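J.: Mind having a look at this structure? Questions to follow.
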Amino acid sequence: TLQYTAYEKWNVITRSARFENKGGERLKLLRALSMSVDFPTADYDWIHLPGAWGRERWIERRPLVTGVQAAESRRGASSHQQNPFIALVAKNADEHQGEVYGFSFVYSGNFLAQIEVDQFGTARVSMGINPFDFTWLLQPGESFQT
Amino acid sequence: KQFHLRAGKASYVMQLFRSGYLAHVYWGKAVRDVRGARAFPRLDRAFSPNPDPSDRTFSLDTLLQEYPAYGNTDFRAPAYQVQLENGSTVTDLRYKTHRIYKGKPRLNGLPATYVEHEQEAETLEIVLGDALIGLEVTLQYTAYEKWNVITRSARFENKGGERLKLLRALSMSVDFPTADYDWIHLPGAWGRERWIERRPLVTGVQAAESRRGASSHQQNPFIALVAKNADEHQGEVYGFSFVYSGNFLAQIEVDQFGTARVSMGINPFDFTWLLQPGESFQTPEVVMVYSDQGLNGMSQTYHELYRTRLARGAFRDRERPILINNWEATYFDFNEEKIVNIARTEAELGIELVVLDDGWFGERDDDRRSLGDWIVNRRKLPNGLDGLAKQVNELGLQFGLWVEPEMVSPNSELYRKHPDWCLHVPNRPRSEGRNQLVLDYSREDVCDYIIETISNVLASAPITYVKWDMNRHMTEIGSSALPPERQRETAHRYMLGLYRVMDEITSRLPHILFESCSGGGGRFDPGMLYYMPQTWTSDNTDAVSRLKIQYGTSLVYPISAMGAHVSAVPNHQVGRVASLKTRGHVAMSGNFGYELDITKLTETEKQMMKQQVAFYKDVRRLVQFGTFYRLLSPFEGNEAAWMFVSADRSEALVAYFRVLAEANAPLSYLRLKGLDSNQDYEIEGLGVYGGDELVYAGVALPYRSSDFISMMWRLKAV
Amino acid sequence: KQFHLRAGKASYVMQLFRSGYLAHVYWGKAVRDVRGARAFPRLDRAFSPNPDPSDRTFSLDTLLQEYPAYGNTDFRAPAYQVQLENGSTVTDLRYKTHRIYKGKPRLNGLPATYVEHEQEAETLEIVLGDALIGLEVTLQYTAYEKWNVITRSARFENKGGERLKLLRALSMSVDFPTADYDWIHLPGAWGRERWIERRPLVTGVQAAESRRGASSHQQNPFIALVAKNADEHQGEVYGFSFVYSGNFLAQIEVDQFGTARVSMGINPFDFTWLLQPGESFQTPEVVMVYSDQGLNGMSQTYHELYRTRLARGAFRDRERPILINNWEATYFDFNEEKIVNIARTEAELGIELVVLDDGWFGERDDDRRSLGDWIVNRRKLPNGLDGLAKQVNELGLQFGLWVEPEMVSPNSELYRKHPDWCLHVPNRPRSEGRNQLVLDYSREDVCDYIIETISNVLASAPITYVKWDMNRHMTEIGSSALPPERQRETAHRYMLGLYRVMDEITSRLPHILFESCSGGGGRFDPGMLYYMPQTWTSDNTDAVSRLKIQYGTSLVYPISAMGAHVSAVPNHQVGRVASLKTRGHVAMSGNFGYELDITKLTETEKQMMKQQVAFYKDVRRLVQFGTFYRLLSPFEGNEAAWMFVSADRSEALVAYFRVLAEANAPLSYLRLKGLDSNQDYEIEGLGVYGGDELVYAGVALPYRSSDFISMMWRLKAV
Amino acid sequence: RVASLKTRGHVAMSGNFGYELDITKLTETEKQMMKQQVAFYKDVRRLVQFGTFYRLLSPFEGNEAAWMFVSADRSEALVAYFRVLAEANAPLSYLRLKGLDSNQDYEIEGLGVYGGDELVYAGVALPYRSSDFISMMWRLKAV
């Protein structure tokens, strides 16, 4: 079940998914991201928040690449090193004008925030619990909420 | 003490400082008031000398100015410079008086933006003066009501009893407090005029200029300071447009303290002007435009102002005729029988105007003779211009004529009779471009002769269209009718003559639509637009080449004046093969016309042409008089896109272009501008879309192959 | 008819084209032959007019030239321009003859790079000429055998019978076939001179220039064409250094056809020069360096050339004394005892020179008076300069003196006696800077006076060091001893006079080390370097600020001439607190010295000074005369690093700087240059590293917290 | 790094304000400075912690950093400006604001009354200052 919520007051769209095993066999979640969205074009810059202890959340803006880009955490915590937030930014956009698409993860553990540009210039922004070192077993009757 | 000009949604503020000094403070979006109470004290800047020895905090080197001079403690490039009889170049202009009156004054012997009603603008005249030498300088400011336009010019007058030589006389100068801008000018050449060149500013001097006696293909008299993030659709832009068609200097200087001095006017290089007691000198005007709407906002401001308040004549607000020029069909070799029976087919295709090009006069079989001898060749036109024009008229077409009045061929009746009438210098060889010389328009006799000769030729037949051409640039600049101390005034006096010549000629013939031309857009400037309501954009007629040229031309000049014609293939300039459908769409994006041999066209092509002609007539008033938006830039990529929107936004026309085809290409999309978001639009042949969707989301573009493709969409509000 | 200059590993090729025209062909890496200055189909370019009317392909507008003019079909900015009596500015120089001789000539009344032997260089003089007006221009080319150096200058001579007036007379002009380069110039201000500014070329005009009568803090007389991918260590770089200390114009012009014109010389603005029949005019020279080995390679060429073949005197090849200036100690209020007392303390620390600053002359107690009156104040110095110097000498210290001979205070005996001896113009207010006026060095009486006055004073005491200073820029430029027609020659004539003053004064006192100064490095140019072998780099003595300042200055001028003094904190210019350790390391990267109140220093600080002085004495020869490589640029990041390597590469000194501290910072590394890869070097205190490892792999940097850090390593071959 | 107590306060007041220093080791001036700081923050606390935030100048893009807080009705504002590395003989500085009501006038405390549109479209001149790591804080109230 895909969960969409749209606030009336803000330009906020929240997304999450709920897995349920209604069958008779074990289903093993190798990957269970909260969301994924395919942009029709890929002419963008992206912004994530890299850093370290004593210097968290430095704004880093980079052009997109044909391939994969990702800020992630494998530390069991959201981390000083990469904050669970990425943003698609228009080429000419700044602090005061321009189109911006922010992605914020409401979770304090391992995360993956990825942007993939394919052969046809489409951009897939996917975000959620880091698939790395992660599985989740669903017995019949069990559920998983991202 | 404080002057506050309010033009449209913009503000231009100045303030009188201490005793007579005029300081610049602010220019940008309109504010109610700029607080006069200055925030923090001035500084004692090292090596910035002081006019007042007691106060080291004051220095003209560190004062934002309106019309600065050099040698008085300011070390930056001045707006003007005057040499006295004693050899010094030091002058000191102080405030005398100032006046404010509704409307806009005319400029003496010079073209200028105008108003038709007093309510349309306010004019501020600040009278400055140097009492010692008796030099008076009046700074002229005009602020329009409906536009963000501030026009600036200067007026010198010698009230002293000495000779005053103007070494430099720019129209304007302005000091920005900060220098964090990029700058855009329009460099180019013949075949590729007005390419948009965006560059970061350097700490020093950058300048676009012309030393050719004409505004030139090489540099268009327009520069602009633009914000670092400003684009076509947003950001702050500061336009500077010179209303003049001769030599010019458009300069930006960034100094040690991060200020940017923008100056514009008649190129000081190889230029002087002598002022005897009682004599005056009026500078051409510079049209300054602000916009936080981006580049399109600036251009649209220029478009309305230039089309409705710079262009003149009966054809100013009128739809321009779809013409055809028969240059490739006949060349210098033509006759009456050949033109009229060809013009009969052209009339049936829908053409509204047939233009007779070069070769109708004197001994014209070459481009190496006969310029200056403007009499009908009875050998080619036995019944003359009168006979040809009337025979053309009864087929239902207007008749046009090509002229090049500013030129004289060494092999001509005129030159053999008046060899001293050309621009020349004593005992030097007379250089030739295209085997021709330049006539001396600094002289009254030469001008008077041309006015009479050309007007009589133009009155001898029902000619309603004129292509005024110039195909050379000035060399050996001098006059045999000028004293040695006024020889450097020749270039400007020439332009004054030409302006006066055109002014009288166009006045004698109010029934004629005039189109200026100079080897293409050699003189596509505001100055020429005042006399001739349209211009030949470029000799290059390639559809793909025209993408850059027209895109860059539209930056300042209205589409109504931007001439664009469909030509033959393979192209004569580059050898490129584009589709007839593509060449039409590019040409229909400007002042539509034709330049090709219709007899060489296949039967299928003639039908394309008939549909092109019929289609343009439907979209003409929208194209030529509508609001213009640049969507995709050919300078920034493989695509070119723009659109025209009606005043009430109920109608729109979209043009898209893609040069080099990509195999297995990504899907194409196009977002539009200037539509009513609260209203729905029907795209002919596609369906109905919301205005908000087209602008915010965009339209999926059709997947197409082959190089040099084009697409046109008529948009209609439901 | 081809001229082929061979300088080091570089080639400069020219050619005689058609009827006496001189055409540029190639400049870059050395070639045995240029076969291809012969066969090339020339194009008929639109609007490029023709000297020979029947050939439309040939135009001066489209010809790469060496000394071009305007009005002869060339529309680009010319190298020269001269107005005739009839008013015209048209001139036509044709090839006359040429001569080749080994060695390099001296420029009349001007400084110039020289040779000690004929074998060091070869000189090509190309004599052009305009037969009509009798104008003869001789183009001077010199190619050094040992370096990639080509020097260019021009000599005008009126061999006709009319007056020739030079509107423009640049030292050189060169037309590159392409324009795909970036360009580097050195802008700045007082307290921040010569910041490196890299910019892409624009299609139009870019320039660095000075209208201040001095080379200026604002713009240094140096520009450079660099390849797009060129950096400090590799790539093609073309340097243009002007040997002149006054007004200049350094300009690059890119035309419609993608050619880049680099021209340099005396600024045409506010400049003329009258040439009566029989008179001649010599332009200063421009030193051109080619390098395929990066910015370092270009700079290194200049370093050797300027240190060994431009700088003169007994101190040219000599180690410079470590000096102390006690200006901050006493200001204007001092006496003989107070100076000698502090001299003992400084002498104990190891300092070698004590310099007496401003306030020793006349009634100089402020900065509002006494300039021009060079007589010992008997209140402060009862025993005169001789008595003070003698005492200082037997303390073991050399003695130095501060002078500002070009300046006159309105409140001085000199000015109330000779009010016409200052630069001024009739009936205009005499503007001041730092409450002082500029003496008229265009006049003979003034120069001879200064020459006698300063010489006798400098010979009256065992003075072995002089600091020559100027703290003002020209306003109201003019001379009472000049006719109106020669008034605009004043600035250049001033500079010619100054050059003669310095030449005669320095010649009288061969045992005196002269250091040029101008509110810091306001006159840090090759012209001054010819008369005074070292220069005060900047009044900004802040360690961090000096990173950029010394980095940019090092781009052209040798380390031996770059004065750098350790000062007190909080820094008087920026207010920054940097460690004495860091202030030392920065100052030790140049001509080391001190400028601070020793009486205000802590005992810990004074001990660091002794260690400092001892250290620099070990590395002095290596620093001042060694090879200089820049590693990390402060203009490009948070770091600054460079190193000095001996000729035999057996010894090296490495300097590193970080300015802003970073918490939990990444591990730092540093890679070196110029070492012998096949040799092992011991880094003192660290260990032994291989030269290849040092250059290819690099060294690990220590982890340091705290702001503004510095580090020095001594390298020695095993 | 050594920065002025004034500067350390202006940065800390830009967020959730607190103290992390030994008072037993403070001079009388510093303790009196702290008291002045606390009294100031309590005045703009509701504005800082609950007002609208505008970033003006990025410390990631240059030598400056600036941001401002604007109240809901735009009748009140706090402007914070920071400059790290001192430049000798530096150019004149200016600051443009955001989120103000163009139709209203604002009193910048201790400076005078400026128009809202002026502060946003023209900008206000900044004081010439030396020393490293400086800060400036302005309170704005509508008339």
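Using the numbering of Swiss-Prot, the residues shown for chain C are 10-727, in order.
Determined by X-ray crystallography, 2.8 Å, according to the entry header.
In case you wondered, yes, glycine gets a Cβ from its N, Cα and C as well.
Checked Swiss-Prot, it gives:
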ACT_SITE  C:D478  active site, nucleophile
ACT_SITE  C:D548  active site, proton donor
BINDING   C:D53, C:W199, C:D366, C:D367, C:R443, C:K476, C:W477, C:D478, C:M479, C:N480, C:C526, C:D548  substrate binding site
MUTAGEN   C:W336 to F or S  Strongly reduced hydrolytic efficiency against raffinose, but displays high level of transglycosylation activity compared to none with wild-type enzyme
MUTAGEN   C:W336 to N  Very strongly reduced hydrolytic efficiency against raffinose, but displays low level of transglycosylation activity compared to none with wild-type enzyme
MUTAGEN   C:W336 to A  Very strongly reduced hydrolytic efficiency against raffinose, but displays medium level of transglycosylation activity compared to none with wild-type enzyme
MUTAGEN   C:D478 to A  Loss of activity
MUTAGEN   C:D548 to N  Loss of activity
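How about a rundown of where these features are and what they're close to?
T.: Cβ contacts within 10 Å of C:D478 (mutagenesis position), excluding its own Cβ and spanning all protein chains shown: 22.
Annotation for C:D548 (mutagenesis position): spatial neighbours C:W199, C:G200, C:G528, C:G529, C:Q582, criterion Cβ-Cβ under 8 Å with sequence separation of six or more.
In the three-state DSSP scheme, C:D548 (mutagenesis position) is classed as coil.
Around C:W336 (mutagenesis position), the C-beta neighbours below 8 angstroms that are at least 6 residues distant in the chain are C:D366, C:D367, C:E604.
DSSP classifies C:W336 (mutagenesis position) as helix under the three-state reduction.
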J.: How big is the gap, in Å, between the Cα of C:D478 (mutagenesis position) and that of C:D53 (substrate binding site), rounded to a whole number?
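T.: So the alpha carbons of C:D478 (mutagenesis position) and C:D53 (substrate binding site) sit roughly 56 Å from each other.
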J.: Which number gives the other C-beta atoms within 10 angstroms of the C-beta of C:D366 (substrate binding site), all protein chains shown included?
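T.: Around the Cβ of C:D366 (substrate binding site), 20 other Cβ atoms lie within 10 Å.
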J.: Whose Cβ, among the binding-site residues C:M479, C:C526, has more other Cβ atoms within 10 Å than any of the rest?
T.: C:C526
J.: Would you count the other CB atoms within 10 A of the CB of C:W477 (substrate binding site), including those on all shown protein chains?
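T.: Looking across every protein chain shown, the total is 27.
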J.: What kind of secondary structure is C:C526 (substrate binding site) part of, going by DSSP in three states?
T.: coil
J.: Name, in the order they occur in the sequence, the residues of the same chain whose CB lies under 8 A from the CB of C:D53 (substrate binding site) and which sit 6 or more residues away.
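T.: Set apart from C:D53 (substrate binding site) by at least 6 residues yet with Cβ under 8 Å, we have C:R65, C:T66.
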J.: Can you tell me how many other Cβ atoms are located within 10 Å of the Cβ belonging to C:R443 (substrate binding site)?
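T.: A 10 Å sphere around the Cβ of C:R443 (substrate binding site) contains 19 other Cβ atoms.
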